Amino acid sequence: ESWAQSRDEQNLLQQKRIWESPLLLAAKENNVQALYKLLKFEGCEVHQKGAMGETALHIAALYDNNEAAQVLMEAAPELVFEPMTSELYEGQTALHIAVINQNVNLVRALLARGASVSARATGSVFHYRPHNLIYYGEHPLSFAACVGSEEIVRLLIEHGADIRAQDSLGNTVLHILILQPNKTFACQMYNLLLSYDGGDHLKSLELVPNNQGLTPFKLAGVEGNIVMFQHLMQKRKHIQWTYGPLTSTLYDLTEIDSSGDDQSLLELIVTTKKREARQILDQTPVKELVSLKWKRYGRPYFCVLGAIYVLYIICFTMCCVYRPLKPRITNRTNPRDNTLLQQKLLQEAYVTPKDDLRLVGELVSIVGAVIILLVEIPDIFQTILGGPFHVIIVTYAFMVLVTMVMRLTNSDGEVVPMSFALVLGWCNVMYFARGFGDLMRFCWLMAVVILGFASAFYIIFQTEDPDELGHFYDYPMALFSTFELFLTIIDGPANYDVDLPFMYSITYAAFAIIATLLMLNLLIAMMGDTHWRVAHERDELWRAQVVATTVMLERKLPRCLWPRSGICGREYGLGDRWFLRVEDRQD
Ligand SMILES: C[C@@H]1NC(=O)N[C@@H]1CCCCCC(=O)O
Ligand SMILES: [Ca+2]
C-alpha cells in the first residue's frame, strides 16, 4: 500500500463521507434551501468533520459556492478559525482554499470575520516534493502571489499579512515565486511584493536567505530561472553613461563571486545536478566574468601546471622503463614450459653506476604523489564536469604509493600497481586538452593514449621472451606497435603455446575499448560539426567544462596569484564590493 494509494483511497473516501452526510453534500451541491432546512430544524452538528477533517465550510470553499458558504458563516461563525485536522491537509483553513480559487468575495468576507492570515498549512500535500504537483508554501499570502492574483496579494497585506513569513524550509514568499512555471507573470508579482518592504537598508527581504543559505537572487541562478535572473539583475546594475549606441554599465558582482565557502554562485552552478543552471553562465553579467578569469590567469596557470604535470609523468615513466633488471635465477623455466619468464626483481639497487639517476627520479615520483594527495584528499566533498581528472589523479598516487609499498617488501608482482599508474597518469594528460577544437583534440587525445598504453605494454613484456610475441621488445617498438594496434591494422598480440601475463589481457581489454570509442567519437565529431546547431550543445558543454576548471584553479591557488575579478570600490568610493565594468553596443 503505497502512500499514493492512500490519498487515492482518501480522496475516494472523502467523496463517500460527503455523499453520506447530507450537510456536506449540500455544501458541495450549493443547496441553500437544504442548508436552512438541514440546520435550523434538527440540524446535524455544524462542527461536523469529514474524511479529511474538513468543515462544512471547507467543502463550501473548495467548490466555489459563495451562497452556501455564506449560510455556514452566518449560522456558525466559529468555523472560519477551524483548520483541517487530517494529516494530509493539516493546518489548511477555509481562507487558504478561497485564495487558491481566487474567490475574491469569499476572501473579502473571510477577512471581515478576522480569519488569521498567519495560518500555516503544514499538511503533507503542501510539502515541496516531486509527487506534489504544486508547491505554494504554507501561508495564504504566499498562495495569492503564486496564483497571480495581485488583488488578493495587496488585500491580504492590508489585513497585516507578513511578507517576511518563512515556511518549514525557510523559504520566503520571494523564494517560492522563483519556483514557478509562469516566470514572466511572477516577475510582475515579484515587484509588487517588494514595494511593501519597509524601505530600510537593513533587513531587506531580498537579503533574507533560504535555510540552505540561499538568497532569492542566488536561488534563481541555481534553479536556472533566466527570466527572474535577468529581472533581478536590473536592481544590481548601474549605467555609467550613454555614448550613442555604446552603453557602459556597472554590475554589482557581489553574490556572483567568491569570498564565500559555498556562497559562490559559480560554485553552486558547476556543482549542481541541474542541467538547466548551465545557461545562467551565459547571462551577460556572468559570461564576461568567467571569460576574463580564463583569458588571463586561468589559461596560463592551466598550461603552466599542464607542462609541470606532463613533465612529472614522463619522469615517472622514465623510471619505470629502465627499472631494476635481474636474470631468471631459477631453473623453473623448464617446468611449466609455457612460461616465457625472465623475471627481474632484485634488491641490489643501492649500487649506482647509473641507478641514482633513477633514484632521484623515483624520489620525485613519491614526493609528487604525496603532494597530489596533499591537495586532493583534504578536498573531500563531488561532481565531475570538466572530467574525472580528480578521481584518476588520486588513484594514480595510490598506485605509486602501493608500488612503493610493494618495494622493500620485494613482492614479485611489482608490475601490477606500477602498470595502473602509467595508464592512469598518462590518461589524465588528455584532460589537459581543453586549452582546432575539431579533430586536433582527438589527435592529441590519441597520442596520449598510446604513450599511456605502449609504455604500459612495454613494462609487461619487458620480462617475457621477445622471440614469441615480440611486439614490444623495444620502447620505440612498443610505441609503434601500440600505435598501429590503435587502428586495428595489426592483429592483437596473441600467442597461445605460451602463457601470457594476466596484465596484458587486462590492459588490452581496457585499451581495445578506448581505442574504439575515440575512433567512434572522432567519426561522429566529423559529422556533428556539419550536422546541426547541436555543435552549440557540444560547444556549451566544453565552455561549461572550461568554467568548471577555472573555478577549480581559484580554490587552491593562493591570494598572491590570481587577483580578484573586477575593481574594488573603496575609494573611488562606491563599495566594500567589487564591480565589473561592461560596455555593450546596440544595433
Ligand atoms: C481537493 C481536496 N479537498 C479538500 O478539501 N482539500 C483538498 C485540496 C487538494 C489540493 C492538493 C494540493 C497538492 O497537490 O498538494
Ligand atoms: Ca589480421
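Residues 67-447, 457-510, 526-677, in that order, are what chain A shows, numbered as in Swiss-Prot.
Structure method, as recorded: X-ray crystallography, 3.4 Å.
Including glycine, each Cβ sits where the backbone N, Cα and C put it.
According to Swiss-Prot:
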BINDING   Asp581  Ca(2+) binding site
MUTAGEN   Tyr201 to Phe  Prevents up-regulation of the channel by phosphorylation; when associated with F-202
MUTAGEN   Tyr202 to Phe  Prevents up-regulation of the channel by phosphorylation; when associated with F-201
MUTAGEN   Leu535 to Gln  Alters subunit assembly via domain swapping and reduces channel activity
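Where Swiss-Prot records a feature, it is marked here on the structure.
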| residue | record | DSSP (3 states) |
| --- | --- | --- |
| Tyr201 | mutagenesis position | coil |
| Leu535 | mutagenesis position | helix |
| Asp581 | Ca(2+) binding site | coil |
> Where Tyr202 (mutagenesis position) and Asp581 (Ca(2+) binding site) are concerned, what is their Cα separation in Å, rounded?
Replying inline: 65
> What Cα-Cα separation, expressed in whole Å, is found between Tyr201 (mutagenesis position) and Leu535 (mutagenesis position)?
Replying inline: 47
> Between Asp581 (Ca(2+) binding site) and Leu535 (mutagenesis position), what is the CA-CA distance rounded to a whole number of Å?
Replying inline: 22
>> I'd like to know which of the recorded positions listed (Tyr201, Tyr202, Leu535, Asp581) lie near ligand 2, counting only a CB under 6 Å away.
In response: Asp581
>> With the cut-off set at 10 Å between Cβ atoms, which of these mutagenesis positions ends up with the most neighbours? Options: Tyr201, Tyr202.
In response: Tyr202
>> What is the straight-line CA distance, in whole angstrom, from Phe447 to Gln457 across the 9 unmodelled residues?
In response: 5
> When you measure from the Cβ of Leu535 (mutagenesis position), which residues in the chain that are at least 6 apart have a Cβ under 8 Å away?
Replying inline: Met505, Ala508, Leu608
> Can you count the other CB atoms that lie within 10 A of the CB of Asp581 (Ca(2+) binding site)?
Replying inline: 7
>> So the entry has no coordinates for 15 residues flanked by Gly510 and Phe526. How far apart are their C-alpha atoms in Å?
In response: 11
